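Structure record follows, encoded as structure tokens.
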Amino acid sequence: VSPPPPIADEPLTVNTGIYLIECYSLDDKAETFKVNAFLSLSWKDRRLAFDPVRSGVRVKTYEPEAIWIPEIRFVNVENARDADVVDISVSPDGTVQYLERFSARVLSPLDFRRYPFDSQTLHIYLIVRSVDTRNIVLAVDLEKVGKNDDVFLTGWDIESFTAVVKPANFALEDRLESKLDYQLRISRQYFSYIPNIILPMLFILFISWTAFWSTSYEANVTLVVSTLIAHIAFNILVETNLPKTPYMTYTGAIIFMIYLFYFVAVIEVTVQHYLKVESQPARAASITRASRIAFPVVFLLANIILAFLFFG
Amino acid sequence: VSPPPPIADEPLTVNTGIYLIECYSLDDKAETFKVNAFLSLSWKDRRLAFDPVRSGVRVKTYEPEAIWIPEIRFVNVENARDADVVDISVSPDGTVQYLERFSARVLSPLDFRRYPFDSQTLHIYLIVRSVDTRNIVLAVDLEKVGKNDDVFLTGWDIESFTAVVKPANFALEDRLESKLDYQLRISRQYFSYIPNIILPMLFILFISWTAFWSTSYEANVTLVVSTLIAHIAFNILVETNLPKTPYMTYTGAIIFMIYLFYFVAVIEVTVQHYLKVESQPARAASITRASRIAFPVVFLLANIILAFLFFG
Amino acid sequence: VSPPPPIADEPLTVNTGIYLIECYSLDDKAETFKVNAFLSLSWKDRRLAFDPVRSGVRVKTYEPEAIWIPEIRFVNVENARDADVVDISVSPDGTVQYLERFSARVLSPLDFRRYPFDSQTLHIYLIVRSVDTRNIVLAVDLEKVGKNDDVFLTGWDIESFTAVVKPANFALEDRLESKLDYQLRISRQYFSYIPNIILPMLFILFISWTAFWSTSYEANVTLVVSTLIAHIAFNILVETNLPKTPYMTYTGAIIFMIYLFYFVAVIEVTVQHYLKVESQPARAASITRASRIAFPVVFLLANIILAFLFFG
Amino acid sequence: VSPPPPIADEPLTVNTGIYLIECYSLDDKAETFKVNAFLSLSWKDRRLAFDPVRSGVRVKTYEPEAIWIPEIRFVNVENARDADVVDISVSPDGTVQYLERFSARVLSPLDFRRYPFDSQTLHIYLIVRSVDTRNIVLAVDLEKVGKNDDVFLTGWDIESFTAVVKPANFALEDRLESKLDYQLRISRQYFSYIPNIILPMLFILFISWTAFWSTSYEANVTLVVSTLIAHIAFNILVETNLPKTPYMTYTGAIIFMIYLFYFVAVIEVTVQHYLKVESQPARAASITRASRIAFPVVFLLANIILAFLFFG
Amino acid sequence: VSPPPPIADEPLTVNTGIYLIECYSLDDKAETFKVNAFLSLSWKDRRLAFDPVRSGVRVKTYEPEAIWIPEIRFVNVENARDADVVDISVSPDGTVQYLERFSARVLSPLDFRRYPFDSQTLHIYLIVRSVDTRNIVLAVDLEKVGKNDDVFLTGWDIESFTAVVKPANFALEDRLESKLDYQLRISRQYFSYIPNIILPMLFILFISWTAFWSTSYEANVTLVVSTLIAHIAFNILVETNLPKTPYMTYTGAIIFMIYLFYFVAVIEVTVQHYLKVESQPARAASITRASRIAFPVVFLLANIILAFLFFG
């Protein structure tokens, strides 16, 4: 119920450690994700060291109350974690052992500049206040950090789960503080995004382009306009995707380029028909023959330039 | 335990300051948002002066029980805040330092009259419970008011976070109760809205307008009606994100004007065809030539007038 | 604590009053509806006044576990309300003043007929638990009943807020009549709904009607059928901002009438083309010239009749 | 706080009853519905004895935690009910008048074979356990079962609310239990479903059929294909209805029939055009004339057969 | 209160059994499902005994709090289960029976690689908190396991519910802890999927394929492009009821193949028209005649190959 007293001036060190169990429900628009894991703490307290020979036992057990557990809080959580203690043990020399299970929802920003092929890093922070006149510092136990082989996040791949051993210390509300950082690195599985999204747009665009090999005005108008309507519907079907961003991403630029191409195609069809009506078939034929080759080459060049810009 | 007597015959002033940590879940339908922040208080009570040199200068850590803590309640909260005491400290002169941490849901109105380019303001209200013997008033501490640099809202950029005073006896209640006000000014990042919404709408409108350079009735009818269908689909896509509001905004006026323009274009096409059939081609040609320049100028003038009306 | 003892067989009257704050969160399909508001009691406590003296004329402020607080329950709440007392003032004489802030999910019937121009009435029912002493009666307190002039019920303008003691009985008791009924009459602001829904529908219908000034079968077919498709898409858009109503409605009647008009227009166009093919141009011209005038007049007459029928 | 001392070897019995207040949120996706109601129980215990000799009283309330109460639990519920004791009393002979209000969400299967015109039955199950050596069985008090005139469910009609007097004892987990059954019979209101769903589809089908009075191939193709697209869009709009079911429903069969009719119409139009091209106009005219009368008759016969098959 | 003495050679063995009552709310995006079932335990403790002699008529005894209870914790469960003790019984010889009732949420992987015709498996994991003095391992009781006949899942049928023993020393910790696996095998009822999904899409494709029996370019382009739009709308309808799957499934392959077929059909129509324009009708006729037979055969072959690749 009382913090240990310092011998001369030394602070107290607490050894932490987090062991993941499962990550799920990674919301894109809300920029949150849920998690449940094991939390382990250990600290040394000489005031409760007992006699092993006299008592005949090596390690004594206890109960969650009536003993000094340091407070540990999470910075970026919407609500306090739901907790239940699993074990408390005391070593002969005084060091304490602890274990608990918790579940919480974390807040972390995301970067969507390369949304189909992006990589993200999620941060978890642990913080402890300088209680009483004893300074409290945090340490990382490298043997108590890990994850289960059954930890699966849908559509994501897990690369590493480490902790920055060196903490960050500063003064907040006229009191010293220490903050620990846990980093989880993930990479998106982009294979499914190709056949379900990318290729149908190309097919519809080529269907639009196929109108340069024709002369009838009504057929060309029907083709181009119905293809544009189909593109709008596909954009509606795709909109279940990244939220509004302060920057320009890859997919947004591609979609805008597609809209521009549709507008230019409509302009070309109108120009060709207007020239044909004015009894100048040669100019219309030259224009359509030029456009036949001009359109795909410009599309490929613009796509290459965009890929250079966003990945170079 | 007991209220501090007014031996000095002075009002019991406090020093209140809120330090933010992060804000999240700014709902539009329910007109509310969540918060997670500290709360620091400081008041003078000479009943527990601690001049002697018993223990260090930080003569402190009285438990939350067996001590008089002024009770502070929020006003515009859906549910009572959750509280957890962090520090309780006493200076030898007589002032007592106190701190907490809380999470709550705050209700505050929003005004989407300029939805793409609007700025909002969020209010937090503070009230102290009076005491029969003495009097309590509020005050703000400039140093203790601030926010972390890690605060973020999805789509909003924070500008300022200040505190102002509001005189007492709010509403019909007049039990000498003073209240405080906290304002968080925010803006909306409106860059991404341009290439996502505005430009495709103009492209579709221009595609529809291209019908004035033709004389085929069937092609013109197909162009105009199919572009109207595309306009309706894009309206569905736009409304998917825009929160519902029971009043008139900027985007609603723009959409209504677009519908009106489509109706007028259909009327013009019908008039041109009917005049042409009656063996009066000169009048039809003159009408379409006039409309070619009439439509964009009127559209630009209407947009300018609307912009001046809503933003001035 | 204990309830006040009988004095001269005088029943205990409780003057109640609700001070509205917020009316928001219209959840589900217009069945559940959240309320945040204050709540005021005033029951005399004669022959038990605490420290009554002119030397102690200062207003007495007490704690909830210090005086007898009557128990009041809401009849139609999904779950028991979350009580939160703001402050308690006890006069030296035999009277008390109570004020608390609550939040509950209230269930009330909503009628959506006359959906754009409807008025709603919300009822909340109050009963008070009886004790072994004399019967506790309920009465209205006119002074404390009212709003704060700044209720954030968006889209609705509040007309009045009154209360009546309606005699009722549910299961079994001598009186059981101690029930209060507070009614909050509200009305909807329908101005935005006109340009949001009504006018585009008429524009589309007129665009469909433009086919009577033509003689091209292909043009008429394209016009009418594509306009029908646009009408279906606009209906899909309209159904989003509207709850599920399992009963007839003004808007539903209008939509059905529009569908019938489209069907009749298709029939007329087919008949005209068939006659023209069978070489009866005079009959075809007479039919179309009659329809040009017949359609809008019947539309207006049906609309007038429907409005008169639905709106008394 | 112990079970009653058995005055004999007879099994202790408890008679109960449920009084409904409101039924709402009859979800069909998860086959659930919410409800709140009064629960009334009564038993006998010689531990409590009144004092008619000591001038008597008539109510003499108590508090729930002070007396033994049998544990009543519901079988098919989401979680434990939210029960707050409203009134508990006693009598000179020693009968306890228990009355609590509870809210819960119930699980019950639904049958959707006649979805537009279907009637269902909902079940609530009560259960008790054999405590100590004293066996406990349940009884039904017909005076405490019923619903008030204010019980309304949106879009449904209430028929009856009864309880089977005879329980169904069984041995589970080496113990004997008794179960009570409460049934609530409801019937759907179907009038609003006709002009909202049934008739527009018939109008679209007739618009598709009107293509047998023409000879132009392009107009027929446009009519049939655009009507098919409109039917698909209407199905998209209507899809907010009954979920996936193991069996086959009425509306699903009707929709499949409509799809078959559309396919047959396309085949007929193509065959007629192919015959017309091949310089055999007489056969094409005969086929069209036959189909004109063959389509509606087959549609009517199929509808009659389906009606006899499902509702007969 | 105290752990059992380690007298026997074998560690303490508990007999666990789960009796399902019902399951519900199977969410697929988060891959969770809630449960409601029993929990029956048993073990032998020789510390206390009840001799049949000396008024040993009482075979069974009840200890609410004055007895040692092994505690069971769930692993793949989002929040701690809500359990309430039902009954505790003690045999005269020493064997102790124990029962509860719980309800919680479960996290389990899902595999939608055969979405219409897939079978899943739901897991529940149980662990025991080791005691210092003695040792505990789990065991299964086949007569304490099972499910009630009133269990139901909307769209599934239950095959079996069995249990097995998982190896000790799970995860990184090796503190002689054992785990229990409860297997629930279900299958998806797919009868309603055929006439709701598969047949309409085939009908639309067959309608589109009729363009090979015509020579009119306008009719061909109208048919193909409008059927493409209809396919996109039907894809929206199909996806509406499908949870998001960030991988490649059977239905996605089918849809992509349909898109490819539409693109090839457009190319063929364009080639036929272009060849006909240059006065080479024999080659165009040969091409269309070949395509008439080529398309269905290739479609069937691709379908067979996909079926063998995914279900073999």
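Following Swiss-Prot, chain B residues are numbered 47-358, in order.
Looks like electron microscopy, 3.5 Å, at least that's what the header says.
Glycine is treated like the rest: Cβ placed from N, Cα and C.
Database features (Swiss-Prot):
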type	residues	note
MUTAGEN	B:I244 to Y	Marked gain of function, with a ten-fold shift of the proton dose-response curve towards lower concentrations
MUTAGEN	B:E264 to Q or D	Decreases binding affinity of TBA
MUTAGEN	B:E264 to A	Decreases cation selectivity. Decreases the binding affinity of TEA and TBA. Nearly abolishes block by Cd(2+)
MUTAGEN	B:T268 to A	Increases the binding affinity of TBA. Weakens block by Cd(2+)
MUTAGEN	B:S272 to A	Increases the binding affinity of TBA
MUTAGEN	B:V284 to M	Displays an increased sensitivity to propofol but not to desflurane
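Shown here: features listed in Swiss-Prot, placed on the structure.
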{"residue": "B:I244", "record": "mutagenesis position", "DSSP class": "helix"}
{"residue": "B:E264", "record": "mutagenesis position", "DSSP class": "helix"}
{"residue": "B:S272", "record": "mutagenesis position", "DSSP class": "helix"}
{"residue": "B:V284", "record": "mutagenesis position", "DSSP class": "helix"}
Which of B:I244, B:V284, all mutagenesis positions, has a Cβ with the fewest other Cβ atoms inside 10 Å: B:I244
Candidate mutagenesis positions B:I244, B:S272, B:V284, pick with smallest Cα gap to B:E264 (mutagenesis position): B:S272
Proximal residue to B:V284 (mutagenesis position) among mutagenesis positions B:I244, B:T268, B:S272 (C-alpha distance): B:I244
Pairwise Cα distance for B:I244 (mutagenesis position)/B:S272 (mutagenesis position) [Å, integer]: 19
Lowest local Cβ density among B:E264, B:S272, which the record lists as mutagenesis positions, within 10 Å: B:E264
Short-range mutagenesis positions relative to chain A, from B:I244, B:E264, B:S272, with Cβ separation under 8 Å: B:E264, B:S272
Other C-beta atoms that fall within 10 angstroms of the C-beta of B:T268 (mutagenesis position): 22
Interface-proximal mutagenesis positions, chain C, C-beta separation under 8 A, candidates B:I244, B:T268, B:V284: B:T268
